[PDB]
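Asks: Structure incoming, see below.
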Amino acid sequence: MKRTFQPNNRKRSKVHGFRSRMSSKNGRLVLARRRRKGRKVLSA
Amino acid sequence: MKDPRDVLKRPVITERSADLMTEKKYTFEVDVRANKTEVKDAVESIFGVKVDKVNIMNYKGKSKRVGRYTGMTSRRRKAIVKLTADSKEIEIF
Amino acid sequence: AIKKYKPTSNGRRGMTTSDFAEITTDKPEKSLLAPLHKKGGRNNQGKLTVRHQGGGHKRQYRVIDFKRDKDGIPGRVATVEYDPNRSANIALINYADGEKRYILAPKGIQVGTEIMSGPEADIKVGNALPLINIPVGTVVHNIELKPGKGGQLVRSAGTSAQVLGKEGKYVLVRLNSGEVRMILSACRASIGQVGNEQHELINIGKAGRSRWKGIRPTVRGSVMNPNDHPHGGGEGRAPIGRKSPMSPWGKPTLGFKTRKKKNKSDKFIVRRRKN
Amino acid sequence: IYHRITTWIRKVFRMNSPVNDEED
RNA sequence: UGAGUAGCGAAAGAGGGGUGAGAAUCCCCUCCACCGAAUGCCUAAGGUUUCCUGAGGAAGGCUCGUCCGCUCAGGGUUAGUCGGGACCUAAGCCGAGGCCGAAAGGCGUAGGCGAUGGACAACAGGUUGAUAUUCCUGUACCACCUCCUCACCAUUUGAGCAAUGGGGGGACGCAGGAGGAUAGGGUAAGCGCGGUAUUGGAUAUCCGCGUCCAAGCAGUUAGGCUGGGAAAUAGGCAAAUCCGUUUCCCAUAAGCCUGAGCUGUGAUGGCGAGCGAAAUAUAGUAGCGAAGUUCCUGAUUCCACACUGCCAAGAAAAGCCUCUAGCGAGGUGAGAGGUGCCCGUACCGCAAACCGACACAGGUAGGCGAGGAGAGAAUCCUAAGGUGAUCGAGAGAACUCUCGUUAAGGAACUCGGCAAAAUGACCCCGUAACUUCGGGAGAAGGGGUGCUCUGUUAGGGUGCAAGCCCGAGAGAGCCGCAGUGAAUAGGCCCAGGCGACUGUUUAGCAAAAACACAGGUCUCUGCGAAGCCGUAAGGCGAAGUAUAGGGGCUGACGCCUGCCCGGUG
């Protein structure tokens, strides 16, 4: 049966990309939380 | 800069490449940002040989784990320049 | 005319379609075609402000200058064409300029008949001349509210209007269903009621034709869950026990006036609600 | 040869139908 | 601990050898089995090397293991023509100034982004342990540029280039039916084979092969132009010998535009059944190489949304075709010389290389998809191509499951004909109540279809003939329990309640007497709308206009739909 994960790189990039978060201040906050914790891999 | 001479890296020594030596073509690694037009001006300067149809290829690096620590190989970009007939090789020499 | 279908199938038992006798050419002129993206009734925000819209057949707009701003220039009715966008049929008219403009079509028009858009034009059907020159009591269609704005009034098929008389300011008019307004005397209008009166008589006859309209089905309110609709809840076909029949929005619908008691148009309302 | 080896374990879940009936 | 107990993940393997310390599981050979409208290939998504060669093998292989999609070493994707970007535009999004909003931001022009679309030039064989409409051998094609080679012209009396502008064209729905031709199958001919020891065939015997493209050139299936010529123009922001419009001339086709696919050229080239060396690092190639016709059969493909019919009337722009505005001193018309970039190219994609914790009985566009019977991408058996689908051995207990059978009976079982059985394939006979006259209706109920001959039938398809095919109707005969013999392709007759119907609904307990629908009715709404989504701006309704929209109620159709305004709105 069909499952929730049906990958598409264009979708993952447009929705969860670094500039998708740069597009709004809230996403900048997401990046800020991403960087304060020292994550090796920001965004998607 | 820019200069033709710095564009090249090292020759590709493979059994597949040695067969191409009779094809009047010689593989060479080339900078990733370099274009085919730049490579054509390199052989004409460095080797002095007339250039015909140049082919260029890029390779994604393979994983090369060392114990716990995995790591991607650097992306090589060899080029294939098909030299014109009647032209001495400088390779190996 | 109306072509009744033999009940070869359950959907044939009631369905009917108009004769399409007025139609002459199968295809529209390319020059005046315009795109019509279907909003589906959604807001620009993306939310659906209007219930049960979209899903209909694709449509392509034909340019129509209701304003008829040009004047003194005779025209000619070359062709008549079907209009998916509205019940009224479209009739193409060739101007003496060589200009071409699709125009609203009153019934009884003939192919090749002359039509002048000017004030000096004859009463004869298809002409559009200012209200001051219009004789009292003649039928009029495509009336503008203000000059240069286009005729929002009486665009649908089979509708009509009549003049009760006129002053310098403003000319009286009988709007459909008997309502009356003092429309501006300077304002332009077109004599002769719109054709395709038989459209009201048309029977859809099946759920499938409605999809092409495309009129999406509407759930009855009592069937709806109480959280979604005021008349919801109950143990099977709940009685409209709650006081005052209601829309899903809080305003009552049966007999409740939705009019703003204060409005700029209120002065113009000489008459209202004849029922 | 390093011969490194790694093992991973996960709890997962879940069902709860629960298929239980009565008393009512 | 339960236990050495459950499980070992659908569905054929057997033998001979080989490798090796170790072989049921690895490799090779010979049989056999399964898919074959795929368990076949080709290519997206996605995975990101899992591909290849040489080794290793402790762990990951529901088991061993010399073997792996494992672990190590190197090796492997080649493009002006394929896909995408140096072209365009849709939904949608971003969005200078701007319109709004405590702030943050929201909205929206110009403009830009964005294919799932439009535009666009390369086709045939060969090659490796791989990657090939990329490398190679042939023939080509598009665009751009002149140290060049000829041909034609003109110096503002202007040869030509001709737009960001105006038109033309691109440019589009569904269904159906003739037609032309082809990708594909089969027959007679042709060429290479074999005389077969199991009774009998140099014989209406047997096996195998039966050709080839984009293009540059010619014309043809045929469709579309509705006509072309002249004059006049309140128009297509300015202009136009362009378009549109108007008026005359000639209209039975001169002319105008596009064609599939054919014949010869592309090819004195290569594919090809079969021979198959030296030997090399003994795989098996190099290398040699015949015939290459004709008829029947043909679409779901193409000409092409071309034609006809229909309603629910069915994208957008650029590339192009022209027109002037505007640029001008050297340009055009053909040959030669060169230039042509940036990314994706491996493998797995019906799957053990992905969605699923797994090497998981499920899930995953689309493009090719054969033969015999058959209406057929039904069904059964088989080509092309794959698959031996990775725990087994043997006893033949209960018991559980998947099935096959059944003496005499039948639904006596049971909440309930649940399940199962039976019917079902074509042709023909025949067909009721009721009804909205369409139906009901494969009503029901019966008969005939296997094989042989008269019969290369009667009659049709194509063909000059010759031949290949589509094929009843019958008569006479032969057989078996049997005859669409296998396999899959309805069980009906009634009587009532509810619901017009198709359709939809709780994915993962309930699909329905529920929902919805057309219809019927009430009410509201006059455009700066009633209703809304929003603080607003904006937008939906609506490129709508009371025969149009919003909301409530009722549910096709037929007969109807009574009384009450005190109370509550």
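Chain D residue numbers are taken from Swiss-Prot; in order, the displayed residues are 66-89.
If you check the header, you will see the structure was determined by electron microscopy, 3.9 Å.
The backbone N, Cα and C atoms fix where each Cβ goes, and this holds for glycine too.
One entry in Swiss-Prot concerns the mutagenesis experiment D:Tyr67 to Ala. Its note says: Reduces misCB/yqjG induction in misCA/spoIIIJ mutant. The note that Swiss-Prot attaches to the published mutagenesis D:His68 to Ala is: Increases accumulation of full-length MifM. Quoted from Swiss-Prot, the note on mutagenesis experiment D:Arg69 to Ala is: Increases accumulation of full-length MifM. Reduces misCB/yqjG induction in misCA/spoIIIJ mutant. What Swiss-Prot notes for the published mutagenesis of D:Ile70 to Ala is this: Increases accumulation of full-length MifM. Reduces misCB/yqjG induction in misCA/spoIIIJ mutant. Where Swiss-Prot documents D:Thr71 to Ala as a mutagenesis experiment, the accompanying text is: Reduces misCB/yqjG induction in misCA/spoIIIJ mutant. Here Swiss-Prot describes D:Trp73 to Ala as a published mutagenesis experiment; the accompanying note says: Increases accumulation of full-length MifM. Reduces misCB/yqjG induction in misCA/spoIIIJ mutant. Quoted from Swiss-Prot for the published mutagenesis D:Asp89 to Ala: Minor effects on translational arrest.
Could you place the listed features in the three-dimensional structure?
Replies: Annotation for D:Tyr67 (mutagenesis position): no same-chain Cβ neighbours under 8 Å separated by at least 6 residues are found.
DSSP assigns D:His68 (mutagenesis position) to coil, not to a helix or a strand.
Sequence-distant contacts of D:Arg69 (mutagenesis position), defined by Cβ-Cβ distance under 8 angstroms and a gap of at least six in the same chain, do not exist.
For D:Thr71 (mutagenesis position), no same-chain residue that is 6 or more apart in sequence has a Cβ closer than 8 Å to its Cβ.
When other Cβ atoms within 10 Å of the Cβ of D:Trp73 (mutagenesis position) are tallied across all protein chains shown, the result is 4.
Within its own chain, D:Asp89 (mutagenesis position) has no residue 6 or more apart in sequence whose C-beta sits under 8 angstroms from its own.
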Asks: Quick one: of the mutagenesis positions D:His68, D:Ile70, D:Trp73, D:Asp89, which have a CB under 8 A from chain B's CB atoms?
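Replies: Answer, by Cβ distance to chain B: none.
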Asks: Other than its own, how many Cβ atoms are within 10 Å of the Cβ belonging to D:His68 (mutagenesis position)?
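Replies: A 10 Å sphere around the Cβ of D:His68 (mutagenesis position) contains 5 other Cβ atoms.
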